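Visitor: Here it is, the structure in full.
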Amino acid sequence: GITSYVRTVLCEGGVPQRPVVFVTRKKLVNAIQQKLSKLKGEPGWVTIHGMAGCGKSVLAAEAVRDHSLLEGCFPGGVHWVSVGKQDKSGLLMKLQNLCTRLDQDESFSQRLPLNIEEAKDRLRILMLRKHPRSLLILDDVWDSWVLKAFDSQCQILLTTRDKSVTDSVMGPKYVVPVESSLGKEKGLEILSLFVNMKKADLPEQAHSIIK
Amino acid sequence: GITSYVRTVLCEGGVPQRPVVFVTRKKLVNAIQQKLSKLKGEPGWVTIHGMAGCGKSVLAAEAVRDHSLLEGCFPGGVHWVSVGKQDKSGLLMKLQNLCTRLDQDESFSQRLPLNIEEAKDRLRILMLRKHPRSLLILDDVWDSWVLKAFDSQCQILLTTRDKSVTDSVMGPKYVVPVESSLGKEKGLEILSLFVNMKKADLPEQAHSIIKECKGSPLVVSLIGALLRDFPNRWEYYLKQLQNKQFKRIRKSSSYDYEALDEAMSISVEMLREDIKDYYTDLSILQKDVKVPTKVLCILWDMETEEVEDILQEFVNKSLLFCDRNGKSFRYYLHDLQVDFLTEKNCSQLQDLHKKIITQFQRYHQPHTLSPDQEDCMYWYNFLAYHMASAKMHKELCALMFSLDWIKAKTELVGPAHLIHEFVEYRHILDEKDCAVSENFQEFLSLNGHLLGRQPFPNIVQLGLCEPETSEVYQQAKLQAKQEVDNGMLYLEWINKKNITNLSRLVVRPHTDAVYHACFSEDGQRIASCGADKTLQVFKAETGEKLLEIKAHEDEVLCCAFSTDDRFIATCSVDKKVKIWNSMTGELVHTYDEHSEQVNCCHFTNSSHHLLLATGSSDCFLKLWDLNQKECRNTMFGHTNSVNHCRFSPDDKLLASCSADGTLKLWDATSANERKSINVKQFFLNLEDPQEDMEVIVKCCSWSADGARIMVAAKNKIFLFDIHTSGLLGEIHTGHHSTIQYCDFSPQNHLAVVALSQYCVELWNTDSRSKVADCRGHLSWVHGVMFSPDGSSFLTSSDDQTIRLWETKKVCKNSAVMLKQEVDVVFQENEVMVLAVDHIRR
Ligand SMILES: Nc1ncnc2c1ncn2[C@H]1C[C@H](O)[C@@H](COP(=O)(O)OP(=O)(O)OP(=O)(O)O)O1
Ligand SMILES: Nc1ncnc2c1ncn2[C@H]1C[C@H](O)[C@@H](COP(=O)(O)OP(=O)(O)OP(=O)(O)O)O1
Ligand SMILES: [Mg+2]
Ligand SMILES: [Mg+2]
């Protein structure tokens, strides 16, 4: 049960809304969230990983989707960044864009840094004062210097495919590892939603394809 | 009713004001609006789509045009963006421009983002705080990354042509799909506004052009504006659209294209090169055929699971409408879509027409065709069609000529489609063959009457009956010779040239006895009922089913077309005067008043007045006012049950007949009696105890001007002059008895009269002499009536048979057809048959 307020914080954050055809993974979401709860304060990084298409992002979106962990724990808003895969130049822009996003007031200089580190300063300072209890989520990430760039000393959680990526970084690191499996009961649940029929009404063919 | 405030919000939004010449589409607007209402909160996208120029934008503008949905629902203002079609650079500018538009305060940085995403941030943030309950509308949109850019998590509704576009996006999506149709009532509404006249005041020409329009409001506005300049050249554009070329129609307009052809060209380009070639093949398909997927598989030569998907991509491109009928899918086009194709693909089409056939040859042969296969009927119905375009006449001989192909085609198609094909066939091949086609059509004349039933009698045996030789007879003798050695005990016939005066055509509409039939006023088609009480409506020429009617309560008593053939009254024992539409076939008018079963029904001959005179067994006439549910005037007058009823050419008058025999020229305008000739003119001083004979007139024949009433009864035809209330003509019938049926012919003063026992003699009125005998109906006729041209006449009969006849044939003498009962004595090598002379011994 999403609170109306949760959506309001989430909209500001910019996390994608969950696909209309989804199926909770209560145990997994619960684990990330309880673990996610763990770094109550002081920096910290969380890595989530799986072979391609394991529900890795949706869980990240889903975990924060809940009110309890987020509201009591996280007075700071949540900011989502879609890192992707980047050459050094490309990475630079994302940083400026995060700069513009975070500084809604514009009190900070309209001029944007031409240097990565300076952006790192704007992030750290902004996280430190402007958004004291903020959590940053990342999407993908394929090389370490990238997290080197985002290494603001403020909690950022990166979700990915390589688990090697967060080795440059410093501070407590925890990993929740998503095996690509799912549940036969659940997929039937998912298939039903996809074709809109009582699960039993589903044809004999359906059972086998899920295998 | 626009609120003043609504306009104030709308102006800020920047949506265009609706064109001055518009016509609400209440149902559609209502649907979008109610649906549009649905995403009360939380992101959401709405897609609206149609083939080009379907009113897609105007609806978007119109939906929001209303106060109720917008004001309560949408505290945020509405912002409209005209996306168009864009390269990556072009798209970028629109974003900045939306940035500048939304931030009127300028509190946000004057500097503009050089990066799309940053603009996405400015939009999301601005939508989130600056305009909390805002709705964004988009125009067009041709590629997904575009909506990827606008995907702000805040409701945006995109209106377009492709429905594929909103697949990248996330969140609830609903689509309202606008078919390009419009309403005939509405377009007349639109046309009136375009030319500024009361709708009725609009010229006769106007109705027909709208049929061409096919509801693409773009065409209507396009024609309509075009007319504003030149009110005089009204027909011209009518024939122009009859031409089927849209290069002629052009107007500068708010809309973004000179012409309708102009819009389609824009749609075609986008398709990826591999797809693009395929569409053209799609060009060949009929304007109005839902083809089974398979045939598309055959032309393509590409496997079925694959073939469907490309078509699915088209349907999204809105260039080919879907048909989810069961597992089967029939795709088809708008008349406009088809026309564009020939306009833009015509040179290829003749060439391709030969491509499809060869592929079919690489698969099923026409004899190798089967009943179970889904595609085959298309193959019957239209394969014939492709070969014609192919222009290959020898191949056309390889197919259509084949008698067995005719057999299978007549097995599930019926014997009408082939006749229709043949008319097309005649131009395509050769004049000399045309004779062969003439011989085959002659072979068909014998086919219609009994051929369809079931026990498809071995035609090969019933075929050897034609005369002369031609190509149809030559085929038969050889086939017979082939059959004969094997067996089959075929019996040769040696007298054909000595026997049978063939009728031009025969129809069995019903297994159940016919009760009435009538020509279309246009003469293009005929409707017959029957004992079953179903009525079947048909076009006589090609002789192919053109109408099926499910039932009429009670047994049909008689039926008739409206003067403009727009209606069909149906009399019945129930007393349900069911005036079904003659086109849609759906019921329109209905009436009842008679104390007894109706004797006759007829629409007013006048184009103006709409009345329904109806005789019945209760003797009372009922002069219905067709414009009113209840009768204009009950008319007691006949002392006996009405025999027949017809409107007089003077609609003010209304003649009627009955068993008393006296004519009754009623004054319908006064709803009162005016004239009524007595009929004792059949004087006959017999030894019969009854005094002067009580004449019983049947048919209520009219003069070609209708100024006088021809009639017939007992032993004499009469020609009364109702305007002077006195006798004039008097055509005595053959010998003496009592007439069972009669029919005056306005041409040649002819009188086709069935006296008794199907004695359907051809007499000549006024001259008072017979022209020629007409043997050939079984069951003693049940009825006959001439074509409106008068060049032909139907012959309904008790057998359940309707024989068409040329006017010319009847006049010529034909002393043949031996007498029914004869004794024949056989003395060896020659057999002699006893006969009764056509005249005497
Ligand atoms: N309830 C659900 N949970 C997880 N995935 C779902 C659910 N319902 C549907 N899906 C499908 C649809 C989405 O395309 C996909 C979710 O994407 P996601 O798990 O974020 O992949 P990913 O982002 O880890 O891939 P990549 O490693 O390429 O980034 O799973
Ligand atoms: N009441 C009406 N409703 C719809 N269209 C109308 C009406 N009155 C006139 N028209 C004509 C004039 C306009 O040129 C046209 C409306 O344009 P519209 O339906 O927005 O096309 P469109 O924007 O969907 O085309 P495209 O697909 O090229 O964008 O229809
Ligand atoms: Mg991801
Ligand atoms: Mg438009």
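So for chain B, numbering is Swiss-Prot's, and the shown residues are 105-945, in order.
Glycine residues also receive a Cβ, built from the backbone N, Cα and C atoms like all the rest.
Copied straight from Swiss-Prot:
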BINDING   B:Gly154, B:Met155, B:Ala156, B:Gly157, B:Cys158, B:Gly159, B:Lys160, B:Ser161, B:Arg265  ATP binding site
MUTAGEN   B:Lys160 to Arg  No association with APAF-1. No binding to pro-caspase-9
MUTAGEN   B:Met368 to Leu  Activation of pro-caspase-9 independent of cytochrome c. Increased ability to induce apoptosis
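Tell me about the setting of these features in this model.
Guide: Around the Cβ of B:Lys160 (mutagenesis position), a 10 Å sphere holds 21 further Cβ atoms from the protein chains shown. When secondary structure is read from DSSP and collapsed to three states, B:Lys160 (mutagenesis position) falls in the helix class.
Counting only same-chain residues six or more apart in sequence, the Cβ atoms lying under 8 angstroms from the Cβ of B:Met368 (mutagenesis position) belong to B:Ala156, B:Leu440, B:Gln441, B:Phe444, B:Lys448. DSSP assigns B:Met368 (mutagenesis position) to a helix.
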Visitor: Which binding-site residues from the set B:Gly154, B:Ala156, B:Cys158, B:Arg265 come near ligand 4, judged by a Cβ under 6 Å from any of its atoms?
Guide: none
Visitor: Taking ligand 2 as the reference, state which of the recorded positions B:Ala156, B:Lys160, B:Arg265, B:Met368 have a Cβ closer than 6 Å to one of its atoms.
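Guide: What lies within reach of ligand 2, judged by Cβ under 6 Å, is B:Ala156, B:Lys160, B:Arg265.
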Visitor: When you measure from the Cβ of B:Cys158 (ATP binding site), how many other Cβ atoms are you left with inside 10 Å?
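Guide: There are 24 of them.
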Visitor: Tell me the Cβ contacts of B:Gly154 (ATP binding site) under 8 Å, same chain only and six or more apart in sequence, or just say none.
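Guide: When sequence neighbours closer than 6 are ignored, B:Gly154 (ATP binding site) has B:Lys160, B:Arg265, B:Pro281, B:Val282, B:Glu283, B:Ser284, B:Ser422 within Cβ distance under 8 Å.
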Visitor: Would you list the other residues of this chain near ATP - those whose C-beta lies within 8 angstroms of the C-beta centroid of B:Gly154, B:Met155, B:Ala156, B:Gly157, B:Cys158, B:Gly159, B:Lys160, B:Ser161, B:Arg265 - in sequence order?
Guide: B:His153, B:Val282, B:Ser284, B:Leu322
Visitor: Take the Cβ of B:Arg265 (ATP binding site) and count every other Cβ within 10 Å, whichever protein chain it belongs to.
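Guide: Summing over all protein chains shown, B:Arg265 (ATP binding site) has 23 other Cβ atoms within 10 Å.
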